[PDB]
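Down below is the structure, laid out as structure tokens.
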Amino acid sequence: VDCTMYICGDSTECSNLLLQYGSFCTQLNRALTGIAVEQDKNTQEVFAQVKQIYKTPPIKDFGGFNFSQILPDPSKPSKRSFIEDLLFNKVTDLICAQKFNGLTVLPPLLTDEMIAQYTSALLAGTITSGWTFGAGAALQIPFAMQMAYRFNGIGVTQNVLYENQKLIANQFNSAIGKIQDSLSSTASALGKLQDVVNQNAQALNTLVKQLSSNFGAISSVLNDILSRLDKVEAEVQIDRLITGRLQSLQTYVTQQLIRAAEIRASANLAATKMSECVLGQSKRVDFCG
Amino acid sequence: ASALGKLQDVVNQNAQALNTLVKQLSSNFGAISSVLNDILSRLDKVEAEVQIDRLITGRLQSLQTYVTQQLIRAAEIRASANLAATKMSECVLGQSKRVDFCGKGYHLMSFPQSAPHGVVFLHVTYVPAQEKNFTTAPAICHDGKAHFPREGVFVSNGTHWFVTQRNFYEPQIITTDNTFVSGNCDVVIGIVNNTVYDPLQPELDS
Amino acid sequence: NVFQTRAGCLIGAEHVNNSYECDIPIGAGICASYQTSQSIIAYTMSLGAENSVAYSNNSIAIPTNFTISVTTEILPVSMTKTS
Ligand SMILES: *[C@@H]1O[C@H](CO)[C@@H](O[C@@H]2O[C@H](CO)[C@@H](O)[C@H](O)[C@H]2NC(C)=O)[C@H](O)[C@H]1NC(C)=O
Ligand SMILES: *[C@@H]1O[C@H](CO)[C@@H](O[C@@H]2O[C@H](CO)[C@@H](O)[C@H](O)[C@H]2NC(C)=O)[C@H](O)[C@H]1NC(C)=O
Ligand SMILES: *[C@@H]1O[C@H](CO)[C@@H](O[C@@H]2O[C@H](CO)[C@@H](O)[C@H](O)[C@H]2NC(C)=O)[C@H](O)[C@H]1NC(C)=O
Ligand SMILES: *[C@@H]1O[C@H](CO)[C@@H](O)[C@H](O)[C@H]1NC(C)=O
Ligand SMILES: *[C@@H]1O[C@H](CO)[C@@H](O)[C@H](O)[C@H]1NC(C)=O
Ligand SMILES: *[C@@H]1O[C@H](CO)[C@@H](O)[C@H](O)[C@H]1NC(C)=O
């Protein structure tokens, strides 16, 4: 957010007064930048834990497990697995309105197409290389001989899988299918994401609507106070706007800080799962579900 | 200088907001001056009661900004301190089965080292290095029984089937002590034809 | 010397069709670095180096040798107390 503009639109008169509150204007940018920086640190920690970008082999023989659902779709222009498209449709003007007053939406450092390359890599190494790609150079291992280990991890002797493989194949595939409809037929599964996006767009609306409030001043248009009244008095008026608005930023900023600190906690939970659950096999009961 | 950036940032950000907290003592906040007394001795106090508001209202706010910062920033350290206790507890005092919690590679031990307003772990981790492409099989028929490895996997360099531990290449001839019997030769997908040597059979022959 | 980006109007860095590691993060994948005479460049960040695991249902790769690496990890604990 541009503090000087958001508070004082196109008025040096107001802009000069803002200087008398000192470093509020600057320390807000210092605050929001701290957020904005670590957001691309979060996405950095979570998705890219892998040194190299692996890609699935040309031909898929996993022993009956069908990953065409979850693997990148070679026929989409932005390659994203069939499932991920179900997600990007559910989640969702505010496009320039905010951008009027100095409320800017900076582009996330990593484009979605890049995020889909990581989650391809992580998913490409998980399938082919087992869990070893997180500990070093990936080691190709037969996927059906991967799942013999992941049973030993949970205490089921591997002779179960080598005998039940065909069955386990179908249970897997038929399980993947229902994941589509679980997402496809209900829009509330993504509420967690949907709530984050809303609350952000929420406070922005609120932050904008605060521009139209009198805050005790004679009007909410910064120029009208300058137009109607001689300055001597209009100074005191614009204070009630500034004091009101300048406060109204700190409210918004403080919310973002607090809210980001939640995401910062949720990000680590992902980065923990991504490392332990995806890259390894978790022994923590009901941490992975 | 950078590897301590995490620490150096924390020390900075405090002195930063500490600085900014101080500079706010020089700001007018709308009042006629930022010196407390110089408003007084200029005016008769019944006016100063009005001005000193805009000083107090300003400064009092600037505290609550700074304070509310610290609380938020405190929790940020708070979560980091909890993570340090978790690593100190699990990584150093234990051996962490968790993956990449103690750093890349399988974890052996950690050595904590103090640092100003922080801690520094030295994670000693076991990273494999040199690999060799191996033909493998999930199972081995012998008489029609199936043989599976107790730990590790059947491999071969292309002729002699060896069972070896997984995270290091240590081939061993395949005997019953290596392998347990389950099922038979139909079901397994990928079982090969081989002979699992018996410790006991030769021991008899005398 | 002007170039149009996803993140905005960039000036004074020669576009590069090559793609290297992200060095100075800018936005939407554009990442700048100093090297080639020399000029600041701007290029689509390559996420990672590329690999394709050589995979076949009988193919396994078992490490014959290892390293022991010591990786420093650094965390805050406390911050300067004040009143
Ligand atoms: C994996 O599943 C997908 C669909 O879930 C299969 O793609 C289908 O293939 C059949 C061919 O018999 C077509 O009739 C369908 O139209 C395809 N559907 C889609 C959505 O593409 C795919 O063949 C399966 N592959 C494996 C290896 O199991
Ligand atoms: C695979 O490894 C086995 C185990 O060493 C090799 O078998 C030995 O090969 C050496 C060759 O110098 C002979 O001197 C030994 O008599 C062999 N022992 C046995 C029990 O066979 C085998 O040659 C290796 N094959 C390949 C292709 O690497
Ligand atoms: C392992 O040996 C078995 C026999 O003990 C093989 O099974 C037969 O293989 C022949 C071809 O060599 C087929 O004509 C027979 O039909 C197979 N058995 C039956 C009952 O059909 C087996 O092919 C060999 N290879 C394996 C399984 O690894
Ligand atoms: C294993 O085979 C692949 C096939 O492309 C090859 O690239 C790789 O170098 C081989 N492994 C070793 C250790 O040479
Ligand atoms: C492994 O894949 C090859 C295809 O390259 C196939 O000929 C062979 O039958 C497969 N073996 C098993 C056990 O799946
Ligand atoms: C990249 O290549 C295209 C042709 O495919 C060319 O038009 C463009 O100028 C090149 N970019 C640079 C920075 O030279």
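Per Swiss-Prot, chain B residues shown: 942-1147, in order.
The backbone N, Cα and C atoms fix where each Cβ goes, and this holds for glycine too.
Record note (Swiss-Prot), natural variant B:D950 to N: In strain: Delta/B.1.617.2, Mu/B.1.621. The unchanged residue is displayed. Taking a C-beta cut-off of under 8 Å and a sequence gap of six or more, B:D950 (variant position) has no contacts in its own chain.
Residues within less than 8 Å, Cβ to Cβ, of B:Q954 (variant position) and separated from it by at least 6 positions along the same chain comprise B:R1014. Listed in Swiss-Prot is the natural variant B:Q954 to H, annotated as follows: In strain: Omicron/BA.1, Omicron/BA.2, Omicron/BA.2.12.1, Omicron/BA.2.75, Omicron/BA.4, Omicron/BA.5, Omicron/BQ.1.1, Omicron/XBB.1.5, Omicron/EG.5.1.
Around the Cβ of B:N969 (variant position), the same chain contributes B:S975, each under 8 angstroms and 6 or more positions distant in sequence. For the naturally occurring variant B:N969 to K, Swiss-Prot gives the following note: In strain: Omicron/BA.1, Omicron/BA.2, Omicron/BA.2.12.1, Omicron/BA.2.75, Omicron/BA.4, Omicron/BA.5, Omicron/BQ.1.1, Omicron/XBB.1.5, Omicron/EG.5.1.
B:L981 to F appears in Swiss-Prot as a known natural variant, with the remark: In strain: Omicron/BA.1. Cβ contacts within 10 Å of B:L981 (variant position), excluding its own Cβ and spanning all protein chains shown: 15.
Taking the Cβ of B:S982 (variant position) as reference, no residue of its chain lies under 8 Å away while being at least six apart in sequence. Here Swiss-Prot describes B:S982 to A as a natural variant; the accompanying note says: In strain: Alpha/B.1.1.7.
Quoted from Swiss-Prot, the note attached to the natural variant B:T1027 to I states: In strain: Gamma/P.1. For B:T1027 (variant position), the count of additional Cβ atoms within 10 Å of its Cβ stands at 13 [all protein chains shown]. DSSP classifies B:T1027 (variant position) as helix under the three-state reduction.
Under natural variants, Swiss-Prot gives B:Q1071 to H with this note: In strain: Kappa/B.1.617.1. For B:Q1071 (variant position), no same-chain residue 6+ apart in sequence has a C-beta under 8 angstroms from its C-beta. Secondary structure at B:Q1071 (variant position), taken from DSSP and collapsed to helix, strand or coil, is coil.
Annotation for B:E1092 (variant position): same-chain Cβ neighbours under 8 Å, separated by at least 6 residues, are B:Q1106, B:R1107. Where Swiss-Prot documents B:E1092 to K as a natural variant, the accompanying text is: In strain: Theta/P.3.
For B:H1101 (variant position), the same-chain residues that are 6 or more apart in sequence and have a Cβ closer than 8 Å to its Cβ are B:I1114. Swiss-Prot gives this note for the natural variant B:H1101 to Y: In strain: Theta/P.3.
According to Swiss-Prot, the natural variant B:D1118 to H carries this note: In strain: Alpha/B.1.1.7. In three-state terms derived from DSSP, B:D1118 (variant position) belongs to neither a helical nor a strand segment and is classed as coil. For B:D1118 (variant position), the Cβ neighbour count at a 10 Å cut-off comes to 11, with all displayed protein chains included.
Using a Cβ-Cβ cut-off of under 8 Å to chain A, the variant positions B:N969, B:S982, B:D1118 reduce to B:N969. Under 8 angstroms separates the C-beta of B:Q1071 from a C-beta of chain C, among the variant positions B:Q954, B:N969, B:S982, B:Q1071, B:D1118.
The CA atom of B:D1118 (variant position) is located 40 Å away from the CA atom of B:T1027 (variant position). The DSSP secondary structure for B:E1092 (variant position) is coil.
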